[PDB]
Number of protein chains: 4
Amino acid sequence: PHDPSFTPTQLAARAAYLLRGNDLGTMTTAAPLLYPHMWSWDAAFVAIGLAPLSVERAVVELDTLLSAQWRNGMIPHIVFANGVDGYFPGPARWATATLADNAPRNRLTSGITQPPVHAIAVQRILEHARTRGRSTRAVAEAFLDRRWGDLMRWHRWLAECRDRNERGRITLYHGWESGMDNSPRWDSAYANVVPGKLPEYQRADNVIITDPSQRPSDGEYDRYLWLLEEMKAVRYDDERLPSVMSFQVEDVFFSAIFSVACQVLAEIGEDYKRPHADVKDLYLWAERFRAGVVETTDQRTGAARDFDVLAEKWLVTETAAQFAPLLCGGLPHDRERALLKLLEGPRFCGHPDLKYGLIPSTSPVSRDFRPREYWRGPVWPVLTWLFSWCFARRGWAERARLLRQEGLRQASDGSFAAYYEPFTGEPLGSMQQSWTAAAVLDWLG
Amino acid sequence: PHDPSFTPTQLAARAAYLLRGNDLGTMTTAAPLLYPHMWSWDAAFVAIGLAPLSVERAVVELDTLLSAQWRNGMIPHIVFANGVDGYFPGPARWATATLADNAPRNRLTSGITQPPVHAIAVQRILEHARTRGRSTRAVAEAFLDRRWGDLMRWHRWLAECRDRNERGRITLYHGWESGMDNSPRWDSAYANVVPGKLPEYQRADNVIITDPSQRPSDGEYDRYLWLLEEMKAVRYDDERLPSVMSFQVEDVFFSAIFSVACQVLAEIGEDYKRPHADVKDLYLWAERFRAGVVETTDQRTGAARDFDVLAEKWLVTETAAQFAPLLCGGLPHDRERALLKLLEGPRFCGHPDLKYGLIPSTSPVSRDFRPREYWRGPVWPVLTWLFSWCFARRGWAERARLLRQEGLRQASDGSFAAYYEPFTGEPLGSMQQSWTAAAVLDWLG
Amino acid sequence: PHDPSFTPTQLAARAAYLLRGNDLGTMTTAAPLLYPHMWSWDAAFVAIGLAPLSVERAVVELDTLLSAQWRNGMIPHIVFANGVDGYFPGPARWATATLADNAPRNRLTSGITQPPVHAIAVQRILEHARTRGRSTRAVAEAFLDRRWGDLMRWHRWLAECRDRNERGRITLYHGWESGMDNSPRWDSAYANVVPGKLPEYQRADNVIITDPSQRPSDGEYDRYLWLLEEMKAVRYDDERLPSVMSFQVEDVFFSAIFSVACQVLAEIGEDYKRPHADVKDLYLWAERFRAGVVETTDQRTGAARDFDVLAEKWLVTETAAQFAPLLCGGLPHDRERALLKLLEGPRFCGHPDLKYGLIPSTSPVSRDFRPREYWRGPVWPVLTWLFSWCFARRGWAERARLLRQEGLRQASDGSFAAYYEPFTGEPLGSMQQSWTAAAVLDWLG
Amino acid sequence: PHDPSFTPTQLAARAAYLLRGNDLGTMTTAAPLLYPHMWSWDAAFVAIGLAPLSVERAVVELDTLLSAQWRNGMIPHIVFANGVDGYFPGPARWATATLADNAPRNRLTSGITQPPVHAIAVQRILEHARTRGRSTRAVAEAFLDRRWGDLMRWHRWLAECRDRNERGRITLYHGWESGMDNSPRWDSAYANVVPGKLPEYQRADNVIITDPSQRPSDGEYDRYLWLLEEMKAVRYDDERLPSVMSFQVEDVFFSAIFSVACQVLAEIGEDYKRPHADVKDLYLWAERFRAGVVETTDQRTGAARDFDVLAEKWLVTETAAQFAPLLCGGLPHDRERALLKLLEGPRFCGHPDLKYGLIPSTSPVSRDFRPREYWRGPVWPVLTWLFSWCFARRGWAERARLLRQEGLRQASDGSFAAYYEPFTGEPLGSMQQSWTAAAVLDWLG
């Protein structure tokens, strides 16, 4: 009535209840109906959220994701649960089981990737396990033994197959691989995607989320599915993709996350006495991608830019991805201060009409801003979590705390939505999103 | 390491995670392996624990229990889950599906009852629902519409078939119906139970809990199962039980709980405009059983006594059941003060060697005291919860708070055991007991 | 910026800081500039707020107040601080030092009384002290040893000198004795006060609080100050007041507080082995003022009425004092349900325009309602505290909890105002009021 | 009885109460009787603890200290309260009023300095003020307007007059300037101090703290007081101290604090548009003292060493000051990992007999260890605070969190002692120390 908000203990109870309720056994769905399968970076956040509840079950979540790793090392962005429809495109549309020589043996997966936040999840699992004493340390350490090789292959595939020219930036062949499907970041590269004879299909996402203003448009889905056809024609071969894909972009946010991930995994590798050549490689990649992100930045404002490889041009947009260099470090001192002024100013977290001091996915003063439409404007708790966690790693303890405080205040209604209207705070999209529950559990401690 | 305790937010997350993890779908198991079925007063506590998480799912728990209600109104103490063994005695041993004319149609149940804390669970569901606004009120109110008649039949069967002589005390035909299976309260009535040709059996409880000191003895289980044979020979007929049962005791704690339950249900009946004749009946029974409890009490100390109907004599023991009149009210002023001095003194919560200021199931200075052996000594969070909740109803706000505080401190290790060693605090019995998680969730708010 | 509220630990620290900052040494000012002396029922609340900080200093607050008790047992409503100016009427205007035979020696006080919340403060000090160990328990028990007799004289003076006809209601000779200076309760009685030659004077209160809408009018002060002249003319003699005072009312809210206080003090006397004759007297007065309160009640709603002794007529007004019977008990069951419906419904706590679910001092739908004007409408935390504490004592734990919760939400701006606009929540009157900080400290525990 | 600890809100309220109770008006005593004056780095911590209570009063604390700054820029380590006795050496013994050309007018102070934590307090005040709205931000920014120049003079006096050879390490002329009076760090330097005709005196400190084991010896005080004679003989002249002082050491912990403070103050100067030349100087000193600290470090463990300027030899001792490089950064990566292993391992935080996971002032396995004797072993909350705050600044959020958490667990008895027995946790020295209450308030947020 007068106050729909939950106390911190009630909120944490409700978050954990949701995470257990989305558990199919060995995998957690990203959202009950909209996303009834295991998604890659959702799964990393799910492991973070499970680590305060059960280190064993947190490890099981990453074990399950890594059992779907491709033979070349790629972690695919969807691992389908057996016998669940209601999500399109499903395994039949991707047909990776048929066409992809590198697809895993006893798992149905997608044929594209997603950002490598997994090392961050490993770090949080270990930190939790170190507070719970010997028996629980052993579980976390036995996981390292079993899966260090697989994490290395994941990072090595990113470093070697998606950074072919050693530019220190990750090439994507689908906007879906960025995690920000309809970000304004990809508008001009999608504008050069002309579909051919695209086999018939029926959207399923917008039977669940029926507001047209909160999901991508039909025109946008026709480009998304057409790119799948181009990958399928080359049997998802890494070598042939540069030659065929109509969409090839260097994703500076994905690159900054990879840089952080390598640094984190390198430190884990040192503390647990993993092979020295692996630690050296991880430190090498963290520096290469840190430098690769810095090379994209505006020399005045520090804002990071994506790069359209096909058009051979810098993509200038006003989204939250501009702040990638804040995550990984590396900017000159003056350029970083300017970048923090942009973050805190009226074009983003300082905008006067925002309900919370949180980072909007697109700047509200940008011509591309749409307050309800997914990544074109709404506020995402997963960005809040990622920025706050990276900010604290930079030593910016008070910036990290303020983002955490406002994220808890936004989440304190218990909707656990993936994104929120930035002016009114209305939950948008699907409720019961596992990784919002995870972020809340991590923040509450 | 230095401190295995969880923060209040971590504890509440872990409690809710456990409650969701014990959910089979429509019922919650009392404990994963030891009690892999739905138990009656555990189920009431489970509903209390679920009400802060989901009023819908809390209502579903009570709906499921009430679907197993017998045709005469009795709520049986076990509702078996389909296809689960590992618990003895199971449905085949009870054979209620064959023999009991009143057994429910499409449910396997036991053939005995357990204390009526269910109205208390209904009260907590309603109080939660009133803080969550219109949609959630409707769910709680629609439950009242569907199940008020069934709750009335439950209370009426207790009042009419287990208080045949209108003495205002509940007769039990099995120590299991008290919830305190091996309490010293029943030793002398069990001593007059001589088993006959008792069909062969194998205990299953002590394959799971293998410490012999924490479960009842083999000699005690032979009496428990022999009483089942006596009920089976009369096909669980209410009319014939007084004529055949070797164990017939008036349980003063069960009676005090019934008195409170009637009072609570009567107030619910008034606030939601249920039939006036039902409210009148409930108030009648609450007073009759309040008086029935007071009639058992020592005129000096106020301690309540059980009554062995067969031996026709008062049972004097030093267990927590002595404090039944504190729950329901009714004692003269001086007698109640004396009873509170007994509770707070060195024979119970004031005993110098107790780790927490909590109520031991048997007095530590009693000859019957056994520090590890189930109801002969250990501390049970479910008694802590019940006393604290009833104390606050009496207006004893600070006594209730102190019991709550110490219960949270004991539970703060996250074992969620049903009972604890009273001197060392060691968790005993089964971990992951649903109703300890429920008590914690209720207390934390 | 985005969130003006403090966290619970920040709020608690700011409340304790305010209380120590208003400490003059052995007495706490009620407010820094508006009320720069010790007020009697503020000092009871200050004692409650000091108890979690220092039992020694809480006892000192009450010792200081009781050292200013009159020879006939009356506790005056102001104890003036040595040398302090800026409040009118000051010691010069009261002239109790010269005129009042019963006034204390070497303490300057006023010449009227105020409600007897003091036993409640004594209970909260004892409950705090029992959690703190032996030396702290000794401090509290030595305070009882030396002031029990003074507390009895206080209650005996009320029962014998302000209830001379043993009606079980307290007569007041000044609206300031009710604690609700300008309440609509007193308007018709004040209409019969006709000042004669009133010696001139300048207000001090509205030089500090200069908004005219938040304090009484000049016309009201003329009547307040004339009643002082009438008392002085008979040198504050108890026996002469009924024959000379133009204001003589029975205060049912004061009477219900006294009923509760007698019962509280009686229970203390039993627990700490005080003279049996004293405890009997206290229980006798508890019951008599309970009956006196209930005798006033509306036959349909159970609402309590004040009584004008000179006019011999019931005073019907729509203020929070109507709910007096909820505090002390005594209504038949159906009338108490009606009275709680009145409290929770749209004339009081459930009015739709109210920011908080709290009790306005006057009904927002009464024609006497004024949203800014002191006791004519604003929400007072002291009343929130009293009802919540009294409701918990009645055993209405959820109702007490909801009041506490809204009270803390209102106070979380750290204003510590004594009253608040009911619709906007704007803090009114003086900031830095000790008894609001005290309420907050008691609630946060 | 069963649980001596306070809840977080009770702890916070008791800390704020202590801080206001030690407030003399415009300065806070360090301790009520032991240290009844303003100490310089306590006053920085007091300012940190006041910031969540009152930004205005926090600023006043720093204004009062800076009004006692010497004409050459030095902040003296004691500012004496007008008319206050009971601490020796008092203003008479220092005689700075008569002898010291640079001493302030109309403030009595000591004649030595103390570590420069003050910029850290300024940062915490600014961070608090930015969360509180415009008028509060104006208070903090007006404080910078009027004291920025004084803060620069402070840092410039340290860099130019106590680092005359631009070695990037601060020279001390008295162990009291380190803040660690009787630390084993200084024993070999104090062995070269040979008192001549020392004017007689009586200790005041051990009349308050009478256990001989918790304070320095008479022999140590004879040396402390002789160094005062040497300073007075040259009238506290900076230029003459190197030629006459028998104690001259480079304090690496002080130097690392100064490095951090310069960098903090430089960032403030950038954010608030202070003169660019000032910010350049601050970053220059930050780097120079960082390098000076690292130059001292053990080549295997990275542990920092103090330097005895008269003996020209590195001082190797096993105290917490060895961890200075963790505060300011600068170690190569592999040496910092070794130093953190030393900190967390069995010689310091991981010693098995330690009650809390906190940093003992001397290693429990060193032969200089004494568990009760001031800086020779006990655990100090101020060090816990400094390392946690500095660790968070390095980006080691989990390490900073674990220190905070153990610090709060140690403080939860409400003793507010300045140091604690490391094995039993017994509070030692004076209770009611302001800077421990300050630490607690900052941690609880």
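Swiss-Prot numbering applies to chain A: residues 2-446, in that order.
Recorded method is X-ray crystallography, 2.1 Å.
The backbone N, Cα and C atoms fix where each Cβ goes, and this holds for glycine too.
Annotation comment: Swiss-Prot describes A:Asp182 as active site, proton donor. Classification of A:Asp182 (mutagenesis position) by DSSP places it in coil, neither helical nor stranded.
According to Swiss-Prot, the feature substrate binding site maps to A:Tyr36, A:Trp40, A:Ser41, A:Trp42, A:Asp43, A:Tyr88, A:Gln115, A:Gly180, A:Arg216, A:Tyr375, A:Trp376, A:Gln434. Within 10 Å of the C-beta of A:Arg216 (substrate binding site) we count 23 further C-beta atoms, all protein chains included.
Among the mutagenesis results in Swiss-Prot, A:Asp43 to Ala has the note: Loss of catalytic activity. The residue drawn here is the original one. In the three-state DSSP assignment, the secondary structure recorded for A:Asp43 (mutagenesis position) is helix. The Cβ of A:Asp43 (mutagenesis position) lies under 8 Å from the Cβ of A:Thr29, A:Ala31, A:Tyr36, A:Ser435, A:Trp436, each of these being in the same chain and 6 or more residues away along the sequence.
Listed in Swiss-Prot as a mutagenesis experiment, A:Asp182 to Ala is described as follows: Loss of catalytic activity. Cβ neighbour count for A:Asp182 (mutagenesis position): 17 (other Cβ atoms within 10 Å of its Cβ, all protein chains included).
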Message: Whole-number answer please: how many Å between the C-alpha atoms of A:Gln115 (substrate binding site) and A:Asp182 (mutagenesis position)?
response: 11
Task: Compute the C-alpha separation of A:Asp182 (mutagenesis position) from A:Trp376 (substrate binding site), stating it in Å without decimals.
output: 7
Message: Could you state, as a whole number of Å, the largest distance between Cα atoms of any two of A:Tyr36, A:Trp40, A:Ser41, A:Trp42, A:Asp43, A:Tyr88, A:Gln115, A:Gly180, A:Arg216, A:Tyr375, A:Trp376, A:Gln434, the listed substrate binders?
response: 20
- line: Reading the DSSP string in three states, the entry for A:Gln115 (substrate binding site) is coil
Query: What residues, ordered by sequence, lie under 8 A Cβ-to-Cβ from A:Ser41 (substrate binding site) and sit at least six positions away in the same chain?
result: A:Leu66, A:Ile76, A:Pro77, A:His78, A:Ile79, A:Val80, A:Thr114, A:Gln115, A:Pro116, A:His119
- prompt: Counting across all protein chains shown, how many other Cβ atoms sit within 10 Å of the Cβ of A:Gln115 (substrate binding site)?
  reply: 24
Query: If you run the three-state DSSP split on A:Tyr36 (substrate binding site), which class comes out?
result: strand
- prompt: Counting only residues 6+ apart in the same chain, whose Cβ is under 8 Å from the Cβ of A:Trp376 (substrate binding site)?
  reply: A:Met181, A:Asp182, A:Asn183, A:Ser184, A:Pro185, A:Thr320, A:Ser362, A:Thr363, A:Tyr420
- request: Tell me the Cβ neighbour count for A:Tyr36 (substrate binding site), meaning other Cβ atoms within 10 Å of its Cβ, over all protein chains shown.
  value: 23
